[PDB]
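Structure, as structure tokens:
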Amino acid sequence: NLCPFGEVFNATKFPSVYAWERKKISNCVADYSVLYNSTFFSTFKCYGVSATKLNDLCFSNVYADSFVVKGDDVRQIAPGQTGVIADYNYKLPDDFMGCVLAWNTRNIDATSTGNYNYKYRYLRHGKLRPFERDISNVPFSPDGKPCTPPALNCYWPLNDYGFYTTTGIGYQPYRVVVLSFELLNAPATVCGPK
Amino acid sequence: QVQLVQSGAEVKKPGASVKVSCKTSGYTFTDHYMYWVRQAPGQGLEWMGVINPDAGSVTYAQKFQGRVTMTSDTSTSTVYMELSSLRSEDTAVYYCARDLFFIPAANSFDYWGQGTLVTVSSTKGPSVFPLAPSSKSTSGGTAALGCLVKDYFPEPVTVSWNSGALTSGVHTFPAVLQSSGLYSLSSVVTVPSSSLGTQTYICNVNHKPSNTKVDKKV
Amino acid sequence: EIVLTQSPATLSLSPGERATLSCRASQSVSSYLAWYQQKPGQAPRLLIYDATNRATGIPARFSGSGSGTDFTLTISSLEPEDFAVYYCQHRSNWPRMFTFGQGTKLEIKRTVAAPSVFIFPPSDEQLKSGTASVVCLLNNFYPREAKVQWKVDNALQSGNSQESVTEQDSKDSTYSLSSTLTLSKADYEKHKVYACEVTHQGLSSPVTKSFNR
């Protein structure tokens, strides 16, 4: 039947980056035509393969993603970029065969009085692994000895974005949908049309 | 901590199929690439054996296309390998290793299993033939002994000297697949010439699959 | 497919020097390499992934490098538990292919010792069932290089002799070799003088031990 790619984009709410959600879209008949025709995608940067070969190769099992970055963090969601949203928030592998889809939502997921409902992690021991989701809220400290929130050198591991609507084009809530194609030599479940 | 426990040894026949399991524990068996490698005695490991445990995704090597078929079980969290058409060149240890990345990505192996020694021949029993400490070849103040074993197929075996008393010079040579079709071991020991005859020298074979324990005095 | 080739395949070093393990591929692959370490008897262990990133639990002495077609794994200070076989792995991209090398074994360098030659005549207990075999012993030799040949009335022999060599001993860092000459019962009594020739680097002359039945 038709591939359930509509529910991935058209959703009531998206989780934050520190608690990003995924999908298990498999055994479908995809089209890859609702992404090229429209032009509301801010950054349509595919990696690994090209946008033309997506309609011919029979993938085994595709994986979707959903998170909201602080506008200027879409560049950090790339196979090789670093920063504060790509080392302890969402790590992308170098050999990433997928497509990054980001679009602006300065009117659907923003409030003139305040949109303090999205957070991100900025203090974690080491860096993350490709496609790792670390959902935790334990306090952070340079050394061990897990401390209390009231302390001298211990702080919270997450920080709220603080999206507004009276700011520049940089600080705007963007919804990023990272598709990850898994091309295993398995019985083809998701192919192109026709 | 992550630990992959496998099954024990499995001797099969030249033409049957082998099914070796790989039980996973210590991590979430939902987002992790599983692999299967095999190391021949003395040779190296060469095949991918990448199994995606999510629903059914599999990918095999080129030398193993219609011979191997893998499957997963999300309930018991254990992957299964089924290798059919076992020839005489498949007698090797089979490993199952995890991945360092998650399901969409792929990288080197990080957590390995324990191995599964699979061989293809016919079982039999051992035979102990003692060597001879030739008094003419005693130059150097010391001498030598031996408990040269004979043809025996299964090799979870071990030797000793005086039930493990003497542990000086217990060099035990590995087995060799003779042209007959079985294996043969060896075990020597060097003792001073002044201890000739006084100290007892009796080896102890512990061949379990044959239930035969022969202790022969040299 | 990308065939990984390791040049040395045998690196004898001392406990405290530095290693120069290499891993050269056929084509111009990316930096997607993976070194391993398999202690004899145990399971392989991940050492360096992506050819420049250290794994978890690996000590700081291990530090790999390389890019494109010239990779190298250099150990800072060798340890007694760091003598094993090291394999390098390359991963393909589209058809999820993996390739391994051949293995560069690392052994302990020690003073060349003379192999103590010993020969064992077959016992009469085996003669009653046929297939008489003679065993020649070679113990306490450092370099794994010994040409064990018998002497059938001052001649050569091959095919009917299998040799087995042990691993390096932790006490004196030596090896052991045992050769067995398989024959028949009616063939053993044809000759009388059986000899075992030992050709070793540490021996100034090939030592040949013989016995008369």
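Since chain A takes its numbers from Swiss-Prot, the residues it shows come out as 321-514.
Cβ from N, Cα, C; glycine included.
Database features (Swiss-Prot):
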DOMAIN    A:321-513  domain 'BetaCoV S1-CTD'
MUTAGEN   A:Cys323 to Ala  No effect on human ACE2 binding in vitro
VARIANT   A:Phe360 to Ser  In strain: Isolate GD03 and Isolate SZ3; no effect on affinity with either human or palm civet ACE2
VARIANT   A:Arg426 to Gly  In strain: Isolate Shanghai LY
VARIANT   A:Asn437 to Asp  In strain: Isolate Shanghai LY
MUTAGEN   A:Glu452 to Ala  90% loss of human ACE2 binding in vitro
MUTAGEN   A:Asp463 to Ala  Partial loss of human ACE2 binding in vitro
MUTAGEN   A:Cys467 to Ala  Complete loss of human ACE2 binding in vitro
VARIANT   A:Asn479 to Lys  In strain: Isolate SZ3; 20fold decrease of affinity with human ACE2; no effect on affinity with palm civet ACE2
MUTAGEN   A:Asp480 to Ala  No effect on human ACE2 binding in vitro
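Locations of recorded Swiss-Prot features on the structure.
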residue	record	contacts (Cβ under 8 Å, 6+ apart)
A:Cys323	mutagenesis position	A:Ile345, A:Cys348, A:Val349, A:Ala350, A:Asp351, A:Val510
A:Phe360	variant position	A:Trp423, A:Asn424
A:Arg426	variant position	A:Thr485, A:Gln492, A:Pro493
A:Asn437	variant position	A:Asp480
A:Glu452	mutagenesis position	A:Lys411
A:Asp463	mutagenesis position	none
A:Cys467	mutagenesis position	A:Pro459, A:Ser461, A:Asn473, A:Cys474
A:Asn479	variant position	A:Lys439, A:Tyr440, A:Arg441, A:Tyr442
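Annotation note: A:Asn479 (variant position) sits in a strand segment as assigned by DSSP.
Within 10 Å of the Cβ of A:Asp480 (mutagenesis position) there are 14 other Cβ atoms, across all protein chains. Among the recorded positions A:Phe360, A:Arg426, A:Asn437, A:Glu452, A:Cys467, A:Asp480, the ones with a Cβ under 8 Å from a Cβ of chain B are A:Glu452.
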